[PDB]
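Heads up, the thing below is written out as structure tokens.
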Protein chains: 2
Amino acid sequence: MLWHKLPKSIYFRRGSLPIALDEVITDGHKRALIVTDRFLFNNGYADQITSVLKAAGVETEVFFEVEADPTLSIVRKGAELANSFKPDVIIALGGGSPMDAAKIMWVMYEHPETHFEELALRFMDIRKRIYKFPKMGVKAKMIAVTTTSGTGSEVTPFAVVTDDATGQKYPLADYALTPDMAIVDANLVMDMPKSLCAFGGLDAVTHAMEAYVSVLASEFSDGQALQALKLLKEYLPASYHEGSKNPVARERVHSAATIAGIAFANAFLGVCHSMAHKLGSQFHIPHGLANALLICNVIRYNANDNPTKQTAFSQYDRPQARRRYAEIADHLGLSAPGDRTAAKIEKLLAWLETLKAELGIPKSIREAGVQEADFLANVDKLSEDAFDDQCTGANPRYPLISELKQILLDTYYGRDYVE
Amino acid sequence: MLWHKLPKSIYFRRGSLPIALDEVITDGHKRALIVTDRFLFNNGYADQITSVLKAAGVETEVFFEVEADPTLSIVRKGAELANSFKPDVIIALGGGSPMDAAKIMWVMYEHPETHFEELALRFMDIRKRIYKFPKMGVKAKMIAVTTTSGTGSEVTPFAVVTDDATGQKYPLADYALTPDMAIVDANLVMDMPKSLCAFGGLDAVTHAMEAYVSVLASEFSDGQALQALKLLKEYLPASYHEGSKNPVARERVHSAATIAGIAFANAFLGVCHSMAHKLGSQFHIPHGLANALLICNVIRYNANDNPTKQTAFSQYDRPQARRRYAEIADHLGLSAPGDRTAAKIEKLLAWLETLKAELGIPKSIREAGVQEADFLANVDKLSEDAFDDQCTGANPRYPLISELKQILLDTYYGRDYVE
């Protein structure tokens, strides 16, 4: 059985933010907290929402102390603040690291009794979950603005954090901590650098490419994934080169990244986000860049009509991955009439290299600043710990630790994944 | 040698606060921090200054986490914040606990190298000080609003804090941490409770009664002390009973409390503030209430023309304390023509009881919630540790530990201090 659940509000157009607070926050709340990173407190992005609340009978407080790949130390810090200001609403902002950290502070504020380890517990299903998350709408709601175009955390329950002790990103998940509102306005990403419009807008390509093929994939989460893929193909290159000079593309890509969140929130990720999380917390590689190096092989991995194993899901009778990856190309135009289902993937992978070459993305991990000695020494660790991530419990061929490492290395040496 | 140094600005009238920020802060600064207590963050007293700054090109941050009798834990907490927001100006508010804590955060922000123990070091003189405080006007200025009428911390270098480990208030002092501006508007004390208008407006009676008699007393700091005493006599009772119904008195008293700060900042306190600090940190008695129980005896102590010792100050040739306490009464009207310098003190002490009875002040410490067993057991401690306070190095008869305890006890049993 399946579902398609999101916030009961997703406002999205250039100029939507005040028209998403002049509307709902002030009509129901008078004590707000804001979560973001310093670059946005400094550059005047959080005073774009405190301007409109303080003008109303609302009292704001900003937790600008967040860092990339957030830790559990910060989260506990914002709760202390949240436990002191007693907010009626939380307004995450900045994209990813803040959003992934505010919806968990939302927890430690509603229920400070919680223990993070009981949240990072992998599971076989989301309903048959041992640590049923508590109900969180009673103390304060949770709003989610975003300033990047690669995460989808505005919609999805995923909340990636780090222990600060082991150094293991725990992509915990539960729909009980979806935002009540998601605001995705391109006013905030028009001036975003290229190092981000690439990594971000290129994870989104995975958010949707290992969601249209996942086993939990459904008709609900297949047209959105695609529409997140026909826009990242016609507007992502332009948003990189032209930047703010083509705000429509820098806008459409911002919506796509979110639409892919409308997909992978319902149809969880595959395996690229498992190896990515572990490969980007060890070597401190960003999210999107770990996903762009692997995706072009994971496909070569999941696209084997006769794998070693399937993921054992009723709705998934026969392995269809080699097929789905073709409907993708068939939808994007990469496919020519009279193909054979084996080139449509080549024509697809060819579109990525062509797309990774024109965004500043390297051809391997070695080129990405990781020493062969620091990799091979700890590869078996992140290859056993990827298997133990919750994201991999949805990809269509239940990878073997024998088979993950092989694609870690073939992405280090820029090789393929023949079998 | 002596001095009379204060901020280069003391604005004071009902409605002065915006006219003290619309004037100077915004003309020179664009990044401000505010320090206060929760009662004022909650009750809308800090958004009376953030309203006017944010309306300008200024970014504010409020450290509302302060508690009565502040600790060194909070102070180090606000520095972390101050080290993160990087303010151009600090705006203390609330009176006492915040003000005494912000001008020391000002230190840990300018010079985080400092070590509190090297600040709480008693000394024989302020110039001949071992730990010459550093220069602090370079990172951020320091403003000082006040919302109570008993402290004078707006003007004075005194910054009373607590280790949080030993529990010993260290009334450190240095003019290098005087505020650059002091704002004393009665708009903020009109709605102050009676438990505070009494304790506060009754310490001020000591701020000035052991400053007109101190050895460092000078013509500069004698008319102010008195004017702080002719106003606390004609307007303090009315500000207690009538409260906000006589805002002129609730205003004049607010200025007096500050004028006494113009005195005891230059002519340090005597001994009542030494025993008070130690007697109010052990039994958690408030400041003003520890000073109102003792003052009516310390006078009987300092008013002995033949004491055991003087304070050894050149300007202080013969003990004049028994005389000064008469010019006080002679100025307030308590004195009738044809007295003998021995009744003018009785007529003075009589004015206090008469004044302590009509403010809700008890007649002893026992009545103030302190058990005879918890007092006599630790009296010799706060009697040896009062002698070691910096305030007592200015009172005119260099008390003996033999003689302090005797007045601690006579204030417990409500007795006098015959000798």
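Residue numbering for chain B follows Swiss-Prot; the residues present correspond to positions 451-869, in that order.
The header says electron microscopy, 3.4 Å.
Here the Cβ of each residue, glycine as well, is placed from N, Cα and C on the backbone.
Taken from Swiss-Prot, the feature NAD(+) 2 binding site applies to B:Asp487, B:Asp519, B:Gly546, B:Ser547, B:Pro548, B:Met549, B:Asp550, B:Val610, B:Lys619, supported by experimental evidence. For B:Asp653, B:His657, B:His723, B:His737, the entry in Swiss-Prot reads Fe cation binding site. According to Swiss-Prot, the experimentally introduced change B:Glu568 to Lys is described as follows: Partially restores protein stability and resistance to MCO damage; when associated with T-267. Looking at Swiss-Prot, the entry for mutagenesis of B:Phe670 to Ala, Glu or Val says: Disrupts spirosome formation. Affects the forward activity of ALDH.
Features per Swiss-Prot, on structure.
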residue	record	Cβ neighbours (10 Å)
B:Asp487	NAD(+) 2 binding site	24
B:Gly546	NAD(+) 2 binding site	28
B:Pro548	NAD(+) 2 binding site	30
B:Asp550	NAD(+) 2 binding site	25
B:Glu568	mutagenesis position	11
B:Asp653	Fe cation binding site	29
B:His657	Fe cation binding site	33
B:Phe670	mutagenesis position	14
B:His723	Fe cation binding site	32
B:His737	Fe cation binding site	26
Original post:
Counting only residues 6+ apart in the same chain, whose Cβ is under 8 Å from the Cβ of B:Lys619 (NAD(+) 2 binding site)?
Top reply: B:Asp519, B:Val610, B:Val611, B:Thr612, B:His727, B:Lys728, B:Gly730, B:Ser731
Subject >> Distance [Cα-Cα, Å, rounded] between B:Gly546 (NAD(+) 2 binding site) and B:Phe670 (mutagenesis position) >> reply: 24
Original post:
Any idea what the Cα distance is from B:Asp487 (NAD(+) 2 binding site) over to B:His737 (Fe cation binding site), rounded to a whole Å?
Top reply: 17
**OP:** For B:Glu568 (mutagenesis position), identify the closest of the binding-site residues B:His657, B:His723, B:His737, judging by Cα separation.
**Re:** B:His723
Subject >> Three-class DSSP secondary structure - B:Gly546 (NAD(+) 2 binding site) >> reply: coil
Subject >> B:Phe670 (mutagenesis position) and B:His657 (Fe cation binding site), distance between Cα atoms, whole Å >> reply: 15
**OP:** List the Cα distance (Å, whole number) between B:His737 (Fe cation binding site) and B:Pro548 (NAD(+) 2 binding site).
**Re:** 14
Original post:
Which chain neighbours of the Fe cation site, leaving out B:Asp653, B:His657, B:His723, B:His737, have a Cβ atom within 8 Å of the mean position of the site's Cβ atoms?
Top reply: B:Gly600, B:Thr601, B:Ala654, B:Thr656, B:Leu719, B:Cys722, B:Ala726, B:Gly738, B:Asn741
Original post:
Rounded to an integer, what is the Cα-Cα distance in Å between B:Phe670 (mutagenesis position) and B:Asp653 (Fe cation binding site)?
Top reply: 21
Subject >> Rounded to the nearest Å - Cα separation of B:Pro548 (NAD(+) 2 binding site) and B:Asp653 (Fe cation binding site) >> reply: 17
Original post:
If one measures from the C-alpha of B:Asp653 (Fe cation binding site) to the C-alpha of B:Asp550 (NAD(+) 2 binding site), what distance in angstrom results, rounded to a whole number?
Top reply: 16
